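Structure first, then comments.
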Protein chains: 2
Amino acid sequence: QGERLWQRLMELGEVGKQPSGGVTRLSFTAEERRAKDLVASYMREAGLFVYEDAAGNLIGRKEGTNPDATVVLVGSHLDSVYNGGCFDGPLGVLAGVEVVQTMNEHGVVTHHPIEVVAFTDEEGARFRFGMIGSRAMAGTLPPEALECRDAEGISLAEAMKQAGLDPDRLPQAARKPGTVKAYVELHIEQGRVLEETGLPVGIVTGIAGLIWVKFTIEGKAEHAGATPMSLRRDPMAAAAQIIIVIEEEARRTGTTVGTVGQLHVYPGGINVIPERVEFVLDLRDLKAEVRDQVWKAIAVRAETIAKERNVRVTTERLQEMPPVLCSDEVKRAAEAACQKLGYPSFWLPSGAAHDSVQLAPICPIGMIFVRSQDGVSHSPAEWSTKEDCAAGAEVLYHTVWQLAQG
Amino acid sequence: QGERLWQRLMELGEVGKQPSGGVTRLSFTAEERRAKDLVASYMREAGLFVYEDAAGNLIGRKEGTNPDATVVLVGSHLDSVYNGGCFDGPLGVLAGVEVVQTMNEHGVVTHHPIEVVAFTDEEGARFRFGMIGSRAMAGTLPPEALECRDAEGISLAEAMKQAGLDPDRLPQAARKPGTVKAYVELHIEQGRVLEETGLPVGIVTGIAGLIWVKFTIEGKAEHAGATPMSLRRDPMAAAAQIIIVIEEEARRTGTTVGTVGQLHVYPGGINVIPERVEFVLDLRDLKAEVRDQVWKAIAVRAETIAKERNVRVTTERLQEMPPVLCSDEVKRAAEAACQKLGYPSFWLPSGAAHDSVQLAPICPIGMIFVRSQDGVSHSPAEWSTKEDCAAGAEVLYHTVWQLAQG
Ligand SMILES: C[As](C)(=O)[O-]
Ligand SMILES: [Co+2]
Ligand SMILES: [Co+2]
């Protein structure tokens, strides 16, 4: 049941496998190269036409009955984070291949052509800049990104150069709007929503909007013994209260996620009230108006907490990504796909960002989620079951088939 | 009186004066010598018998009317930390000298002899070991610290031989529980309590008792975007609430202070709900029982929160120290000193230990604090006003006077 797909996942999982069992494949390395060629051999087996674009993106084309028809794109990525799993990335790609090759084996024809794409560098690990391949196909790679360097200090442009890739030709990788019918990506959930409901497959409603705000809280460093409670300007105590406000305000909507996952304290002694505490709100929600409305509540409540406790709080916005709603054509297709196959229709937002987010400016997008065991992602523990991947490939298949009809 | 004290503080404040801004006066060095010879010189001018003990403490005796009577001790320290102010230490030693000399110049004799003392190495900067002098006199100088080594690697013992002080003749510095009637020290507050009250002076009640307890809070590391508020098990959020609780409970008594001044998050990512948080609670009160009561109250609420949030909290006592009170005899004396001069008496704990702690076994002890500008200390920003200093010294005068009566 979903053998070929599972066998390919296990096999690809060997490429850059660590002693941990996890994987590490950075862009523009021999390992991702080995991976790209391995996936490419699966693309040939499926009867696809194989090429790489100007951004290093790997593509398999299956012609439709109208060579001039607009393209249905299915992909995901091959690169990983450092000690990553072997499902985040390849599921989408390998299921993509699985979908077309099934079609060719059973002599199934489609009006539109279907391209399976493995995008260059979604996770962003090597140059700390993410989603290089998909921005490129979308035509929104900033030249600021070419100047990013890795640990060994080689720049993206330099890496690209070494790889045979003239950064000058990067615009050639772009697809113009209206050459693409749509884009669909099968991905593991990366959370426990689906495992908690007890279902293998969900439909993505969209990719949540995001904000990173850095909180800097300034007080007065002072010896603990010397400083009565009534006199203090304790910014760690201030931080603790704000972190609670964050939780209260994210819980309130039923829809939002809010997290403080990093927090530095200055100076950092056991017996010293801190001078400064810095931390970063990670705050997301599918409706931007809700996200910001949530942020306003945190801001207003923080402002008073500041004045009450005689400390200074400045915030800075580090990153903003607007939400991307999934399209009705893709969603309606995945729903039909499930009903046909006897799966319940389960809707859910994608908290994390994906290559799909970078394709919205140029075509309608959509996504399908596969149950994630214990929600684990980006580590060796990452696991989706063979049958669950099977479930997701059937749906993908029937979602792609629909979209590629006239 | 007032002016003579000030001129001396400055004269002395030049002795280890660093282009850095502060004072570096480490024990058994050329800079210490220059500083004792200097104060020794003021002492000789005061009309005192002057000597150094076998630990290098500097004594100026004003003979009492009963030469056999018990000795009233009056001191502080001449040495410093690396980039220190010129009031921490001197103020006491120079104010003490001011007292006796003012007495001599006026017609003043007291039943008990008075000795001004300058303790060698209270800050402990040279050897990781502090209160060498005061311990030596109290009889509690461990033979293990003869082994303690310099940054240049010289051993305490070798530094004393160098200064021509026989380490074997150390026990001779000691004095009986009988030998000494009382000990008083005038010190800068080293805190803002007097500043915010509006007062130049105050009477130290003791040092608080102290516990350090490590909390380790464990939940589940998961994707911050993909995990809904209603599924996560967030150790930071939990920790934040324990930290608030710490504050709520130290505030409740009026007398307790509780401090979190370091906080480690694991793994550390802006988009990762943490797996673990670790922080250390510094908790202090003058009455042990009353702090012990605050720890129970914290610990229980912590447990209650652990259970509610489904996370794991493990507490761990790192260190425990008892309070040490200042004796009523000295306290009554300072009390009387303030009433005589028209100063309201104001009580406060000292944040730090001083030479007087090391004196508690052998006699009644007490201290007087003077207002510190902005609480700042142990740096060159360290400042006390001429007026404030005079005020302290005048209070010290009549304190010493009352304690020297038969
Ligand atoms: C790039 As992500 C794992 O924060 O959506
Ligand atoms: Co991914
Ligand atoms: Co001192």
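Chain B uses Swiss-Prot numbers throughout; the residues present, in order, are 3-408.
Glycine residues also receive a Cβ, built from the backbone N, Cα and C atoms like all the rest.
In the three-state DSSP classification, B:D90 (divalent metal cation 1 binding site) falls within coil. Taken from Swiss-Prot, the feature divalent metal cation 1 binding site applies to B:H79, B:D90, B:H189, supported by experimental evidence.
Under the heading divalent metal cation 2 binding site, Swiss-Prot lists B:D90, B:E125, B:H380. There are 26 other Cβ atoms within 10 Å of the Cβ belonging to B:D90 (divalent metal cation 1 binding site).
What Swiss-Prot lists as N-carbamoyl-L-alpha-amino acid binding site is B:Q192, B:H225, B:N273, B:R286, B:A355. B:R286 (N-carbamoyl-L-alpha-amino acid binding site) falls within a strand when secondary structure is assigned with DSSP.
DSSP assigns B:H225 (mutagenesis position) to a strand segment in the three-state reduction. One entry in Swiss-Prot concerns the mutagenesis experiment B:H225 to A. Its note says: Loss of activity.
The Cβ of B:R234 (mutagenesis position) has 24 neighbouring Cβ atoms from other residues within 10 Å, across all protein chains displayed. B:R234 (mutagenesis position) falls within neither a helix nor a strand when secondary structure is assigned with DSSP, and so counts as coil. Among the mutagenesis experiments that Swiss-Prot reports, B:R234 to A is described with the note: Loss of activity and impaired dimerization.
B:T261 (mutagenesis position) falls within a strand segment according to DSSP. Record note (Swiss-Prot) on the mutagenesis of B:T261 to A: Loss of activity.
According to Swiss-Prot, the mutagenesis experiment B:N273 to A carries the annotation: Loss of activity. Around B:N273 (mutagenesis position), the same-chain residues six or more apart in sequence whose CB sits under 8 Å from its CB are B:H225, B:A226, B:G227, listed in sequence order.
Listed in sequence order, the recorded positions from B:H79, B:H189, B:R234, B:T261, B:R286, B:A355 having a Cα within 10 Å of the Cα of B:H380 (divalent metal cation 2 binding site) amount to none. Taking a Cβ distance under 6 Å to any atom of ligand 1 as the criterion, the recorded positions B:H79, B:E125, B:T261, B:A355, B:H380 reduce to none.
Most other Cβ atoms within 10 A: among the recorded positions B:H79, B:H225, B:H380, that distinction falls to B:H79. In sequence order, B:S78, B:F89, B:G91, B:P92, B:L93, B:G94, B:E124, B:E187, B:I190, B:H356 are the residues of the same chain, not among B:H79, B:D90, B:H189, whose CB sits within 8 A of the CB centroid for the divalent metal cation 1 site.
Proximity of the binding-site residues B:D90, B:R286, B:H380 to ligand 3, judged by a Cβ distance under 6 angstroms to any of its atoms, singles out B:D90 in sequence order. Here the Cβ of B:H189 (divalent metal cation 1 binding site) has 25 other Cβ atoms within 10 Å, regardless of which shown protein chain they belong to. Within the set of recorded positions B:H79, B:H189, B:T261, B:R286, the entry lying nearest in space to B:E125 (divalent metal cation 2 binding site) is B:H79 (CA atoms). Proximity to chain A (Cβ-Cβ distance under 8 Å) holds for the following recorded positions out of B:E125, B:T261, B:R286: B:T261, B:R286. Report note: the divalent metal cation 2 site is defined by B:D90, B:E125, B:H380, and the residues of the same chain whose CB lies within 8 Å of the CB centroid of those residues, excluding them, are B:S82, B:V83, B:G86, B:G87, B:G91, B:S379. Long-range C-beta contacts of B:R286 (N-carbamoyl-L-alpha-amino acid binding site), restricted to its own chain and to partners at least six residues apart, with a cutoff below 8 Å, comprise B:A210, B:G211, B:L212, B:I213, B:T258, B:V259, B:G260, B:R293.
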